Amino acid sequence: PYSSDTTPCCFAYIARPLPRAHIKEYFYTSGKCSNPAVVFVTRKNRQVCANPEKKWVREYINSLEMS
Ligand SMILES: *C(=O)CNOCCCCC
């Protein structure tokens, strides 16, 4: 019933923590996707899928939220 634009989903999670200093932004993928995910945006503007349940991921989010 709703948006007919594509939206990004994640089908795998990066296995090891990204360097924190290379990440500038994050977002969660749509709740419509089959998997929950954090996407980190790097300073080279790459987008990397990550597991929201991982400690390092939650730590990075808190840090990013902690401007
Ligand atoms: C709202 O329009 C929902 N529609 O679902 C159709 C099933 C696949 C949509 C891509």
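Numbering, chain A: per Swiss-Prot, residues 25-91 in sequence.
Quick reminder: no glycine exception, Cβ is built from N, Cα and C everywhere.
As written in Swiss-Prot, here are the features:
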- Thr31 to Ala: Reduced inhibition of activity by tick evasin-4 (MUTAGEN)
- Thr31 to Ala: No effect on inhibition of activity by tick evasin-4 (MUTAGEN)
- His46 to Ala: No effect on inhibition of activity by tick evasin-4 (MUTAGEN)
- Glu49 to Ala: No effect on inhibition of activity by tick evasin-4 (MUTAGEN)
Using Cα coordinates, what distance in whole Å links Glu49 (mutagenesis position) and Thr31 (mutagenesis position)?
-> 17
Helix, strand or coil: which one is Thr31 (mutagenesis position) in, per DSSP?
-> coil
Which residues, sitting 6 or more apart from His46 (mutagenesis position) on the same chain, put a CB under 8 Å from its CB?
-> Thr66, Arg67, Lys68
Counting every protein chain present, what is the number of Cβ atoms, excluding its own, within 10 Å of the Cβ of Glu49 (mutagenesis position)?
-> 12
Here the 10 Å Cβ neighbour count for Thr31 (mutagenesis position) comes out at 9
Three-class DSSP assignment, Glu49 (mutagenesis position), comes back as strand
